Amino acid sequence: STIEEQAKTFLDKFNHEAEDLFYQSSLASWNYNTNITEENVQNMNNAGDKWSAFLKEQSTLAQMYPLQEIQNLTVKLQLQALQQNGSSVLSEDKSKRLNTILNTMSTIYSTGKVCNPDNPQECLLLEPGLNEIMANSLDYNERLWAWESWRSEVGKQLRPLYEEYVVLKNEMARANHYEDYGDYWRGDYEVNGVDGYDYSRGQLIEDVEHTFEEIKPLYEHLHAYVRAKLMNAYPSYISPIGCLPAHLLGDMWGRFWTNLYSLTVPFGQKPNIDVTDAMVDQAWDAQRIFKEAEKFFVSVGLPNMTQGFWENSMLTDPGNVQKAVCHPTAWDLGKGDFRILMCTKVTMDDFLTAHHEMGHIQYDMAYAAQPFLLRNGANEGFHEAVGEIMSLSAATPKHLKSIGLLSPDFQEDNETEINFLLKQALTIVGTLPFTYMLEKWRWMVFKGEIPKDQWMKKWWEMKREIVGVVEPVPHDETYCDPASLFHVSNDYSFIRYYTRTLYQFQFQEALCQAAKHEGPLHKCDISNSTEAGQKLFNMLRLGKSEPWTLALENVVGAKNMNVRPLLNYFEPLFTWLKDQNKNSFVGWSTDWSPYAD
Amino acid sequence: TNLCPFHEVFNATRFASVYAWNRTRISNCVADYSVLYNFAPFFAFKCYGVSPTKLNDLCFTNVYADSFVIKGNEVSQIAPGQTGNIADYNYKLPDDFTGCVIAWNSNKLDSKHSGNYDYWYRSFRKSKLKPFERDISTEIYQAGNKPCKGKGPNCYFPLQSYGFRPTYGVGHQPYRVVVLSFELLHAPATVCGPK
């Protein structure tokens, strides 16, 4: 016998037990997340320990099958996924130290409180805390204090822990035949074996820079437009040719500029689209919202949901006798079990998030026939893109008018379109430079080009160079402000958001061209169309057995990411911003600082 | 009027596995096909070779009945000319089969919490089976090139469990399948239909 038959038998024997063990672990996790008790915690820990022990014992046994003797692509990919050692290459003491550091950082981030200076007994939390302050406030000193206290209290106790974390991660990456942690993170965008579809871990940075070089002018115009109104908001504070303070971007870190819509509205006399009052008047509920979402998903040619979905999902708040987490998540347990946990309220945001969750569920149900090791998306930014392309179609005025939420006497003008485009831009475009700068800084830190005595210096330099935000108070090398974010302290990536932002617009343009739409792109709707549904299902069924380049070519006809759809989408807003800024200055200088006077 | 004992086959408390199925012999009685709607009115019949309308006025010699439990995604493999893991290693039908296949859902009977590991099936074998063949061997399967001694690398157990649960999907639920074969030999036919 050859190696292929032995590998196939091993894979079958592995999957047969892996399915059952993963189902048990997922059921335990669901029982924990639904009801918070101590027995549920014990059961979840036991299930997790059993699953980890199974994954450990199943490793070191697939090493008998070298990859140089396998000619089938599926078996080779499965074996390559199984042969990953991980953190077991290090010693036991270093592994225990790393786990202790991770748990310590998680506990420090999850347990934080800011006390009042004049009253040490008045200590506020973070989420029922500084978020409400940074969200709704029109005071310079209050925002400055809420920023400085938060970045000085929990920004000084994480420097040596993060240094040791970086050292240990670099050692682990070098032990795992990688150059650094950046290569370990970029290894997801790697395809080797198929002629004409290969991808390397160095072309991604080049593509990202090439796309940002074209995205930059729109961000420059948006910043020039926002600064003009910020000057009128806070007099004698904003400079007409200077940068912007970090404590005025809308939130704690300035990731989203959504809260600045109230002050930067183009036309305040025109009404907005809020169907919340209509939903309250018509007395809807979660059942109606989910049934409308199901009707929308069936109108394009997708299968119906299962009875277990309607029988086992939690779509309402249980109350006060039972505690649970209201974070909307999609659960895939296996064996034909799909559930959704969401505390649904009678609003429009929940109506839009329901479509995102249902798109996630449809994607999960798409590749149910693939093997266990391939039951995943072809890339990171695919599930979120599939959800967003559905949310955008559900958030159209035509759909709301057809479902009966908007009166048929609505007069669509140009000012409403401008307001909608600006509201979408303040959310979409405002997060790209921040993510790019953060990821580039993390990559340069992991690579070793930035010495330890220049971390904050290079951080603020890159800030003022790319994002154009200057700090109000200079900080020395004793702070750890970049680690004040959730994803930075919990060991997560950030390029997935950029990839999703590109892929969503690419897929939207592809589907709107396939649906024979005429007119602007922001008015497209894919309702009642089987061609687009089939073209999307052809890609959703592949899963992880095919490279993402071929999956993208089967949809848009391209192998790499592109930025032209976003420009075609925001062209009218670009023209309006040009017309408004014709009598204004564009650009910003890095020489100005709030502490210069 | 003597009726055939269909309650001993359709109203059993415990069924067998797919690798070790039972075969009963029915003779010298009247075949009443109307009591089957009492066990379950929803009986998915599938006749290959004969029609149910012309099946009432025929007389046969011996009627064989087979019973086993499989999943919902494996019901399609119980047919002449199918390929898979059940049709190749557990139970195969000939290409000239003349009978009917009946199946129904038994989720509320053969399903418990914490798993029901009382059903097994064969997955690993050297060759394929022949029509109407049974194998109950429990020897360790050899996949490598070394002599098998015990259990370990490249030496696996040929039996695997199902573990049904009531929360599984409609495809991963237990189903009870009954096969009916009709045989005509050079002997007086003692199995006819009601008049």
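Following Swiss-Prot, chain A shows residues 19-615, kept in their order.
The backbone N, Cα and C atoms fix where each Cβ goes, and this holds for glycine too.
Sequence-distant contacts (6 or more apart, same chain, Cβ under 8 Å) of A:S19 (mutagenesis position) do not exist in this structure. In the three-state DSSP reading, A:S19 (mutagenesis position) counts as coil. Quoted from Swiss-Prot for the published mutagenesis A:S19 to P: Increases slightly the interaction with RBD domain of SARS-CoV-2 spike protein.
In sequence order, A:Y83, A:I88, A:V93, A:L97 constitute the residues six or more apart from A:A25 (mutagenesis position) in its chain with CB-CB distances below 8 Å. Annotation of the published mutagenesis A:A25 to V in Swiss-Prot: Increases slightly the interaction with RBD domain of SARS-CoV-2 spike protein; the original residue is retained in the structure shown.
Neighbour count (other Cβ atoms within 10 Å of the Cβ, all protein chains): 18 for A:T27 (mutagenesis position). Annotation of the published mutagenesis A:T27 to Y in Swiss-Prot: Increases slightly the interaction with RBD domain of SARS-CoV-2 spike protein. In sACE2.v2.2; increases interaction with RBD domain of SARS-CoV-2 spike protein; when associated with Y-330 and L-386; the original residue is retained in the structure shown.
Swiss-Prot gives this note for the published mutagenesis A:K31 to D: Abolishes interaction with SARS-CoV spike glycoprotein. Classification of A:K31 (mutagenesis position) by DSSP places it within a helix. Every protein chain considered, the tally of other Cβ atoms within 10 Å of the Cβ of A:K31 (mutagenesis position) stands at 17.
Quoted from Swiss-Prot, the note attached to the mutagenesis of A:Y41 to A states: Strongly inhibits interaction with SARS-CoV spike glycoprotein. A:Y41 (mutagenesis position) carries a helical DSSP state (H, G or I).
Following the DSSP three-state reduction, the secondary structure of A:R169 (chloride binding site) is helix. The chloride binding site annotation in Swiss-Prot covers A:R169, A:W477, A:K481.
One entry in Swiss-Prot concerns the mutagenesis experiment A:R273 to Q. Its note says: Complete loss of enzyme activity. Does not affect amino acid transport activity of SLC6A19. For A:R273 (mutagenesis position), the Cβ neighbour count at a 10 Å cut-off comes to 16, with all displayed protein chains included.
Here Swiss-Prot flags A:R273, A:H345, A:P346, A:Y515 as substrate binding site. Residue density at A:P346 (substrate binding site): 16 other Cβ atoms are found within 10 A of its Cβ, drawing on all protein chains shown.
Every protein chain considered, the tally of other Cβ atoms within 10 Å of the Cβ of A:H345 (mutagenesis position) stands at 9. Listed in Swiss-Prot is the mutagenesis experiment A:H345 to A, annotated as follows: Complete loss of enzyme activity.
According to Swiss-Prot, the feature Zn(2+) binding site maps to A:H374, A:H378, A:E402, an assignment based on experimental evidence. Within 10 Å of the C-beta atom of A:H378 (Zn(2+) binding site) sit 22 other C-beta atoms, taking all shown protein chains into account.
Quoted from Swiss-Prot, the note on the mutagenesis of A:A386 to L is: Increases slightly the interaction with RBD domain of SARS-CoV-2 spike protein. In sACE2.v2.2; increases interaction with RBD domain of SARS-CoV-2 spike protein; when associated with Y-27 and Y-330. Residue environment of A:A386 (mutagenesis position) contains 16 other Cβ atoms, counted within 10 Å of its Cβ in all protein chains.
All chains included, 12 other C-beta atoms sit within 10 angstroms of the C-beta of A:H505 (active site, proton donor). The secondary structure of A:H505 (active site, proton donor), as reduced to three states from DSSP, is helical. Marked as active site, proton donor by Swiss-Prot on the basis of sequence analysis: A:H505.
Listed in sequence order, the residues of the same chain lying 6 or more apart from A:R518 (mutagenesis position) and placing their CB within less than 8 Å of its CB are A:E398, A:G399, A:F400, A:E402, A:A403, A:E406. For the mutagenesis result A:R518 to G, the note given in Swiss-Prot is Increases very slightly the interaction with RBD domain of SARS-CoV-2 spike protein.
Listed recorded positions A:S19, A:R169, A:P346, A:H378, A:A386, A:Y515 compared with chain B at a CB cut-off under 8 A give A:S19 as the close ones. Ranking the recorded positions A:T27, A:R169, A:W477 by the distance of their Cα atoms from the Cα of A:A386 (mutagenesis position) places A:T27 first. Across the annotated binding residues for substrate (A:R273, A:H345, A:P346, A:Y515), the two most widely spaced Cα atoms sit 21 Å apart. Rounded to the nearest whole angstrom, the C-alpha distance between A:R273 (mutagenesis position) and A:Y515 (substrate binding site) is 12. A separation of roughly 36 Å, to the nearest angstrom, links the Cα atoms of A:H374 (Zn(2+) binding site) and A:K31 (mutagenesis position). The two recorded residues, A:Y41 (mutagenesis position) and A:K481 (chloride binding site), show a Cα separation of 45 Å. Taking A:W477, A:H505, A:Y515 as the recorded positions under consideration, the smallest Cα distance to A:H345 (mutagenesis position) is found for A:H505.
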